[PDB]
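Here is the structure we will look at, set down as structure tokens.
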Amino acid sequence: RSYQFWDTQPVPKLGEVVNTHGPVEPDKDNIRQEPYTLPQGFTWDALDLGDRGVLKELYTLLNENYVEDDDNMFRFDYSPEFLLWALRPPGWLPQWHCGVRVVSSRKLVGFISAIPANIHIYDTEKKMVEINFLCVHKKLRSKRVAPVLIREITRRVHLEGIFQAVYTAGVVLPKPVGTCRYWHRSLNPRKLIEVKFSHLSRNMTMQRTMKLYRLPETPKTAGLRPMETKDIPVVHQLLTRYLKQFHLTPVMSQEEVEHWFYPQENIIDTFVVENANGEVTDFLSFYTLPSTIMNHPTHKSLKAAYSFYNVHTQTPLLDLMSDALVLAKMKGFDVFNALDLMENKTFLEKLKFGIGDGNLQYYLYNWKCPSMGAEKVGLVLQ
Ligand SMILES: CCCCCCCCCCCCCC(=O)SCCNC(=O)CCNC(=O)[C@H](O)C(C)(C)COP(=O)(O)OP(=O)(O)OC[C@H]1O[C@@H](n2cnc3c(N)ncnc32)[C@H](O)[C@@H]1OP(=O)(O)O
Ligand SMILES: [Mg+2]
């Protein structure tokens, strides 16, 4: 393989073994003032997501043109309110919600975003951005619009004095810092089989399968309740302490922990364990991201929960994650998804998750370091 675009970028080569830790190139001290040129007939437009019409145009571009599974059966369906949670966290900047429109019709056909984040990578903490929501309309694919969108958001980030970034993708590019796998835990196996997310497995009847996946109707952990405003400080303390053990993690302020964890229905759920002394000792969290089931006459949507950050100090993680399943089931989810990062491999098989297809690769831009095992990746992105 060569990479016509990625070979020009300050990332390590696929196959180069990395022993050192540091930037790939030194920081730029004069940056290009003009936007990169789009192909004829298309124009940049910075999207004001606080305008409901504009946010709905972004909802529509992503609903019709964003990530599908490996078999072209399911497409993410991020909701407008979820996209406001994902894209306006503390420190968001309007120039970093970077849209491409057709000049004549004004139709939105491309987007890429950055949001700021402090990242801990081995022994270094650096201010970075997280790049997400790169999308080109299906009618514009394979025309090298993606390199323009990546160079343009690179420029706009460099203008604000930031020279590293973190991102994930399901394709292999120069050069993954860590390689993760999604696993899936059936909550509504009948629907999952029916829409062919799942198959009737290996000598089990549907009757047996529904039994195999049946869960308790209420969680078992004493003192589990939703996170409230008074818990913001201790959730922040728990998380900060917990993440020290991994090699790629976010460093969140208390304002960022309020944004990422405070519960918002149909977006983000966080439950804390408040013990018999009134102290919060653990928490679990998961976010809501349904998928469209394409071209299907009856079932139009699959409701999935995604494991976010789960912190245990007194409750065994196995038991916390069992309660997350019970909770997602009560909340009407069809499937609970989790990656094999952090300590998750200690529960995935025990709790009857099955491995999925594909991988999720993590990447750093303009930062060279040794790659790490999934168990040392402690960052989860939307
Ligand atoms: C300091 C600040 C730095 C900030 C920037 C940091 C870097 C951020 C990097 C981006 C992080 C994004 C994180 C997420 O959002 S990952 C989610 C990505 N989105 C989707 O999968 C949605 C559905 N697919 C699409 O919309 C398009 O197929 C996309 C837009 C993905 C590519 O459009 P198209 O298919 O029409 O292709 P092209 O002809 O224009 O371009 C072909 C070039 O693009 C390279 N390519 C393909 N897929 C990806 C990918 N996911 N990341 C990076 N590069 C990608 C490909 O290898 C080739 O380069 P090279 O092989 O020739 O070298
Ligand atoms: Mg293209």
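By the numbers in Swiss-Prot, the shown part of chain A spans 115-496.
This entry, so its header tells us, was determined using X-ray crystallography, 1.6 Å.
Note that Cβ sites are derived from N, Cα and C of the backbone, with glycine treated the same way.
In Swiss-Prot this protein carries:
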type: BINDING; residues: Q118, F119, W120, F247, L248, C249, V250, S256, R258, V259, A260; note: tetradecanoyl-CoA binding site
type: MUTAGEN; residues: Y180 to P; note: Abolished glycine- and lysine-myristoyltransferase activities
type: MUTAGEN; residues: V181 to L; note: Reduced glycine N-myristoyltransferase activity
type: MUTAGEN; residues: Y192 to A; note: Reduced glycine N-myristoyltransferase activity
type: MUTAGEN; residues: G492 to D or K; note: Reduced activity
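Location within the structure of each feature annotated in Swiss-Prot.
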| residue | record | Cβ neighbours (10 Å) |
| --- | --- | --- |
| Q118 | tetradecanoyl-CoA binding site | 8 |
| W120 | tetradecanoyl-CoA binding site | 17 |
| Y180 | mutagenesis position | 17 |
| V181 | mutagenesis position | 15 |
| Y192 | mutagenesis position | 23 |
| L248 | tetradecanoyl-CoA binding site | 18 |
| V250 | tetradecanoyl-CoA binding site | 21 |
| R258 | tetradecanoyl-CoA binding site | 13 |
| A260 | tetradecanoyl-CoA binding site | 17 |
| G492 | mutagenesis position | 22 |
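Highlighted here would be the recorded positions (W120, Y180, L248, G492) whose C-beta falls below 6 Å from ligand 2, but none qualifies. For ligand 1, the neighbouring recorded positions among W120, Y192, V250, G492 are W120, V250, by Cβ distance under 6 Å. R258 (tetradecanoyl-CoA binding site) is 32 Å away from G492 (mutagenesis position) when you measure Cα to Cα. The DSSP secondary structure for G492 (mutagenesis position) is coil. Following the DSSP three-state reduction, the secondary structure of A260 (tetradecanoyl-CoA binding site) is helix. The DSSP secondary structure for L248 (tetradecanoyl-CoA binding site) is strand. On the backbone, the CA of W120 (tetradecanoyl-CoA binding site) and the CA of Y192 (mutagenesis position) stand 28 Å apart. Of all the binding-site residues given, namely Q118, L248, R258, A260, those whose Cα is no farther than the 10 Å limit from the Cα of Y180 (mutagenesis position) are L248. Counted over all residue pairs in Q118, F119, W120, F247, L248, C249, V250, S256, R258, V259, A260, the record's binders of tetradecanoyl-CoA, the longest Cα to Cα distance measures 22 angstrom.
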